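Engineer: Before we start, here is the structure in question, set down as structure tokens.
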Amino acid sequence: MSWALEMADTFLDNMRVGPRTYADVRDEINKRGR
């Protein structure tokens with residue numbers, strides 16, 4: 001149970017103003033590779 005902590009962690013991890021779309025964030029893993 002806890003206070004939804006396990007979720008709060010993954011939240012601050014991806015707390016980038018929430019998601020917006022997949023075509024965009026996805027194309028980022030193309031020109032921004034390694």
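Keep in mind that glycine also has a Cβ here, set from the backbone N, Cα and C atoms.
As annotated in Swiss-Prot:
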type	residues	note
MUTAGEN	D24 to G	Reduced ability to inhibit peptide-binding to TAP
MUTAGEN	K31 to G	Reduced ability to inhibit peptide-binding to TAP
MUTAGEN	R32 to G	Reduced ability to inhibit peptide-binding to TAP
Engineer: Whole-number Å only: compute the distance from the Cα of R32 (mutagenesis position) to the Cα of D24 (mutagenesis position).
Structural biologist: 12
Engineer: What does the structure give for the C-alpha distance between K31 (mutagenesis position) and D24 (mutagenesis position)? Integer Å is fine.
Structural biologist: 11
Engineer: Applying a 10 Å Cβ distance cut-off over all chains shown, what neighbour count does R32 (mutagenesis position) have?
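Structural biologist: A 10 Å sphere around the Cβ of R32 (mutagenesis position) contains 7 other Cβ atoms.
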Engineer: I'd like the number of other C-beta atoms within 10 A of the C-beta of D24 (mutagenesis position), please.
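Structural biologist: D24 (mutagenesis position) is surrounded by 9 other Cβ atoms within 10 Å.
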